Amino acid sequence: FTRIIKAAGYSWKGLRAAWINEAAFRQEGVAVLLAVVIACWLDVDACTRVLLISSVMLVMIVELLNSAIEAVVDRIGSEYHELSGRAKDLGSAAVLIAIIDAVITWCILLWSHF
Amino acid sequence: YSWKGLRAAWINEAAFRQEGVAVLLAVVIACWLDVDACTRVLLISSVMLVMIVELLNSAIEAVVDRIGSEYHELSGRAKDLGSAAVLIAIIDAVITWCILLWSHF
Amino acid sequence: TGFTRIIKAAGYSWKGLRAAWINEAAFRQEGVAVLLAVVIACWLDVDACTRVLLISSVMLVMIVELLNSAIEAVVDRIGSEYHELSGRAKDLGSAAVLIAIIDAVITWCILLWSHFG
Ligand SMILES: CCCCCCCC/C=C\CCCCCCCC(=O)OC[C@H](O)CO
Ligand SMILES: CCCCCCCC/C=C\CCCCCCCC(=O)OC[C@H](O)CO
Ligand SMILES: CCCCCCCC/C=C\CCCCCCCC(=O)OC[C@H](O)CO
Ligand SMILES: CCCCCCCC/C=C\CCCCCCCC(=O)OC[C@H](O)CO
Ligand SMILES: CCCCCCCC/C=C\CCCCCCCC(=O)OC[C@H](O)CO
Ligand SMILES: CCCCCCCC/C=C\CCCCCCCC(=O)OC[C@H](O)CO
Ligand code: NA
């Protein structure tokens, strides 16, 4: 059980860090709470309820990997002094597809539901 | 940041072009089928996930490259692991389509 | 396009999985929890929309942990060149893996508790 607390600390440290620093993460964190509430207050099925919640949760997972990747690029920024931003672009592409995915999910599921 | 990356993947990555095609295909096929929403959503978003992961694998490979590639076993490990992540995504999407359709028939 | 290449990429990927399993212990443990979970998903009498969600939620945990593992491998590569690491990137990666797990836990709960009365 010793490693699990070390890891969860890391995870929490990572999360607390994203929240202070990334404005978009604060927005997505907000989106998860609503997604939860809206999904729970609406009379829908579980398969719908999971997907309304899970699609949005995926946005967060991806903004979190993107933020990790951006953090690496920046460590190199300080030493190389090279501007190539190819990685940060690709990470942002990933986050966009994640968001689109959630939008589609929500449209399709709510459009069915209503 | 966002749009610049996708045009980059399409021009440079063949697999991304292949998955990007699969994404609209999946969408068309998903809408063409008479299924419920949970079904339709899962058909699309599974293929979409493959694309999302492929993009992250692509970012990572790009960072590996920005550092001089030289020779190192932590560079290759990264590209390989990232390469594996895309595979589980593809495997996942493949299973998904099976389960939904074997059922559908 | 060049389709001969698909086996080459598939090599790399397999190399990557073997890599994760040998080196990352957390990959082994979650993989155990995940493989167990997947198997249970196949034996449960649920609908297809339910079954897919049970499997894929858990599979994402694997997919996310694998990207974290790629990420950390890059941090380790920088570690050789530079001296001080913030740990900030590796932390975010650990966060991503957690949110993945929580999602799978939430999925499974919501789907089982709902579906089972
Ligand atoms: C129906 C059942 C619903 C179950 C519930 C679903 C929960 C969603 C999962 C994760 C949320 C992650 C939130 C991330 C918060 C990061 C920490 C943070 O913001 O810290 C504040 C900071 O310390 C100020 O100084
Ligand atoms: C009354 C009609 C029925 C209710 C209809 C919805 C009403 C509230 C809208 C959205 C909730 C949040 C989920 C929206 C899905 C996409 C979320 C997303 O991807 O967010 C990206 C992120 O916030 C970028 O910073
Ligand atoms: C119940 C039903 C069970 C169904 C079981 C299905 C098993 C076979 C699955 C997929 C085929 C193999 C696809 C191999 C693709 C490898 C290419 C790859 O991973 O490319 C990533 C690359 O690194 C670029 O970023
Ligand atoms: C349409 C419904 C499909 C549902 C089932 C599939 C779901 C995954 C989606 C696309 C796989 C795309 C595969 C592209 C080729 C393998 C991946 C790759 O990276 O290949 C590199 C190679 O060099 C390239 O030729
Ligand atoms: C009605 C109540 C139902 C309750 C249902 C609860 C269980 C949910 C199942 C799987 C989630 C986790 C699957 C993905 C793997 C996570 C990895 C993990 O948990 O690792 C622990 C670690 O290995 C320890 O040493
Ligand atoms: C029916 C399914 C069969 C299998 C049953 C398995 C049950 C596991 C459930 C919950 C564990 C949740 C534990 C979450 C611990 C924190 C994870 C974390 O922080 O992971 C980050 C780390 O860096 C990663 O490498
Ligand atoms: Na690649």
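We number chain B the way Swiss-Prot does; in order, the residues shown are 17-121.
Going by what the header records, the deposited coordinates were determined by X-ray crystallography, 3.2 Å.
The backbone N, Cα and C atoms fix where each Cβ goes, and this holds for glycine too.
Taken from Swiss-Prot as is:
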- B:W19 to L: 60% of wild-type activity. 41% of wild-type activity; when associated with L-26 (MUTAGEN)
- B:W26 to L: 23% of wild-type activity. 41% of wild-type activity; when associated with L-19 (MUTAGEN)
- B:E29, B:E77: divalent metal cation binding site (BINDING)
- B:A31 to L: 93% decrease in activity (MUTAGEN)
- B:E70 to C: 50% of wild-type specific activity (MUTAGEN)
- B:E70 to A, D or Q: Loss of activity (MUTAGEN)
- B:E70: active site, proton acceptor (ACT_SITE)
- B:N73 to A, Q or D: Loss of activity (MUTAGEN)
- B:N73 to S: 51% of wild-type specific activity. Inactivates wild-type subunits; when associated with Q-15 (MUTAGEN)
- B:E77 to L: 51% of wild-type specific activity (MUTAGEN)
- B:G84 to P: Loss of activity (MUTAGEN)
- B:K95 to L: 54% of wild-type specific activity (MUTAGEN)
- B:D96 to N: 27% of wild-type specific activity. Inactivates wild-type subunits. Almost no change in activity (MUTAGEN)
- B:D96 to E: 76% decrease in activity (MUTAGEN)
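Features recorded in Swiss-Prot, as mapped to the structure shown.
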residue: B:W19; record: mutagenesis position; contacts (Cβ under 8 Å, 6+ apart): none
residue: B:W26; record: mutagenesis position; contacts (Cβ under 8 Å, 6+ apart): B:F32, B:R33, B:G36
residue: B:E29; record: divalent metal cation binding site; contacts (Cβ under 8 Å, 6+ apart): B:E70, B:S74
residue: B:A31; record: mutagenesis position; contacts (Cβ under 8 Å, 6+ apart): B:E70, B:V102
residue: B:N73; record: mutagenesis position; contacts (Cβ under 8 Å, 6+ apart): B:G98, B:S99, B:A101, B:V102
residue: B:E77; record: mutagenesis position; contacts (Cβ under 8 Å, 6+ apart): B:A94, B:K95, B:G98
residue: B:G84; record: mutagenesis position; contacts (Cβ under 8 Å, 6+ apart): none
residue: B:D96; record: mutagenesis position; contacts (Cβ under 8 Å, 6+ apart): none
Just checking: which of the recorded positions B:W19, B:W26, B:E29, B:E77, B:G84, B:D96 have a C-beta under 6 Å from ligand 3?
-> none
Mutagenesis positions B:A31, B:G84, B:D96 with CB under 8 A of any chain C CB, in sequence order, are B:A31, B:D96
Out of B:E70, B:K95, the listed mutagenesis positions, fewest other Cβ atoms within 10 Å surround the Cβ of B:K95
Ligand 4: which of the mutagenesis positions B:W19, B:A31, B:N73, B:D96 have a Cβ closer than 6 angstroms to it?
-> B:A31
